[PDB]
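Asker: Take a look at the following structure, please.
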Amino acid sequence: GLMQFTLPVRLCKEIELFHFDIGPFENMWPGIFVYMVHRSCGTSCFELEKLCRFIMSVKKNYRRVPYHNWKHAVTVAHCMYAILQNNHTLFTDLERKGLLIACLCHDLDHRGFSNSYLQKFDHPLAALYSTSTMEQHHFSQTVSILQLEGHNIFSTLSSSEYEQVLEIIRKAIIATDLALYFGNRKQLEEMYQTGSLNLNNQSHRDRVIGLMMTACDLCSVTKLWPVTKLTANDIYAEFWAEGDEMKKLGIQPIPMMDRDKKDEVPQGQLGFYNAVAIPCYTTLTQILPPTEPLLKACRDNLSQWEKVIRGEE
Ligand SMILES: Cn1ncc(C(=O)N2CCC2)c1C(=O)Nc1ccn2nc(-c3ccccc3)nc2c1
Ligand SMILES: [Mg+2]
Ligand SMILES: [Zn+2]
C-alpha cells in the first residue's frame, strides 16, 4: 500500500521524456512498467501481486525475435505513458488502466512475420481471422493471460466497467494494424480541419486512441538518432527473414524484405517517414498539442536519413 517503486535519478528524470530509451537491462523493464502504471494510473489501480504476475506472464508470451519482442512491448508502453502524463485531464480512469496494458500486450506471441506472410503461407491463424490476423491473435492472447488464476488485474472493476476496459484494449490492439492506420488518420484529419472533432463522441475517442497506438508503436522513429538507427537493424532483420521465407514459397518478396536490396534502405526509410511517421505525429500533435516533441524528433530523424543518402554518413 505504502510501497512505491523508485528509479535511479537519471531514469526518474529521463523516463518523463518522450525520447527515453528503457536500456539494455531486461531485469529492470518490469519495475519501469510498474513505475509508469503507479504515476499514470495510481498505486491503487492494480493489486501489485496480480500486476507482477500478469507482467511476467506477458513477458513469457513474447518470443526471442529481433524486434517484435518484450523490449518493443515496454518501449510502446513508455511512449503511451509520456502521452498520458502530458495530457493529464483528457483521459478517463479506465482509459489510463486499459491503454498501458494494451501497449504491453499489443504484440503478444509475435513470430516476426507480417499478416501478408501468414496469408501466403496459409497459416491456421489466417483462416481463424481474415483481417488484422496477428492483432486479433494478440488480443486473444491478452484475454487468455487475463483468465489465468491470480492474473485478473481488473477484478475490482464492475461487470460493465470490466467490459468497457476490454473493449478499450481490443480496439487499441486492432488499431496497431498499420493497414487500418491510413484511413483512421484521413478521417481524423477531415474531422479536425472541418471542426467536427468531438472528444465526448465515443467513435471520435476510439479514432484518437487508435492514432496514439500507431504513434506509440512507431516510436523508434522519435528516439535519438543512434537508438533509431540501431532499432532499424532489428526491424530489417525480421523483414529480410520474412523475405527469405517468401523466396522459400517461390514468391519474390517486396524490396523492403529483400536482403539483396539493402542499398535501397535509406530511400525506403524516407518513403516511410513521409508516407506514415510524419503525418501520424502531425495529426497527433494537432489533436494533442503537448505531443509535439514526438513530431520534432521524427523530423530530426528524417533529416538524419537524408544525410545517410547524401553520403554524409
Ligand atoms: C521504422 N519503423 N518502425 C515501424 C516500421 C514498420 O513498418 N513496421 C511494420 C512492423 C513494424 C518501420 C519501418 O522501417 N517501416 C518501413 C516501411 C516501408 N519501407 N520500405 C522500405 C524499403 C523499400 C525499398 C528498399 C529498401 C527498403 N523499408 C521500409 C521500412
Ligand atoms: Mg504488431
Ligand atoms: Zn508493435
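Residue numbering for chain A follows Swiss-Prot, covering 724-1036 in order.
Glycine residues also receive a Cβ, built from the backbone N, Cα and C atoms like all the rest.
Taken from Swiss-Prot, the feature active site, proton donor applies to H791. Positions annotated as 3',5'-cyclic GMP binding site by Swiss-Prot: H791, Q992. Positions annotated as divalent metal cation 1 binding site by Swiss-Prot, on the basis of experimental evidence: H795, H829, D830, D940. Where Swiss-Prot documents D830 to N as a mutagenesis experiment, the accompanying text is: Reduces activity 1000-fold. Recorded in Swiss-Prot as a mutagenesis result, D830 to A carries the remark: Loss of activity and of zinc binding. The feature divalent metal cation 2 binding site is assigned by Swiss-Prot to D830, with experimental evidence given as support.
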Asker: Would you find the one among the recorded positions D830, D940 whose Cβ has the most company, meaning other Cβ atoms within 10 Å?
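Answerer: Counting Cβ neighbours within 10 Å, the top one is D830.
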Asker: Tell me the Cβ contacts of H791 (active site, proton donor) under 8 Å, same chain only and six or more apart in sequence, or just say none.
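Answerer: When sequence neighbours closer than 6 are ignored, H791 (active site, proton donor) has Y785, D830, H833, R834, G835, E961 within Cβ distance under 8 Å.
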Asker: Can you tell me how far the Cα of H795 (divalent metal cation 1 binding site) sits from the Cα of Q992 (3',5'-cyclic GMP binding site), in Å?
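Answerer: That comes out at 19 Å between the alpha carbons.
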Asker: Which recorded positions out of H795, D830, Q992 lie by ligand 2, going by a Cβ under 6 Å?
Answerer: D830
Asker: What does DSSP say about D830 (mutagenesis position): helix, strand or coil?
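Answerer: Reduced to three states, the DSSP call for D830 (mutagenesis position) is coil.
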Asker: Any same-chain residues 6+ apart from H829 (divalent metal cation 1 binding site) with CB under 8 Å of its CB? Would you list them in sequence order, or say none?
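Answerer: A796, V799, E858, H861, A895, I896, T899, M936, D940 - these are the non-local Cβ neighbours of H829 (divalent metal cation 1 binding site), listed in sequence order.
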Asker: Far apart in sequence but close in space: which same-chain residues, 6 or more away, have a Cβ under 8 Å from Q992 (3',5'-cyclic GMP binding site)?
Answerer: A955, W1028, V1031
Asker: What number of additional C-beta atoms lies within 10 angstroms of the C-beta atom of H795 (divalent metal cation 1 binding site)?
Answerer: 22
Asker: Would you mind pulling the DSSP three-state label for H791 (active site, proton donor)?
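Answerer: Assignment for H791 (active site, proton donor) reads coil.
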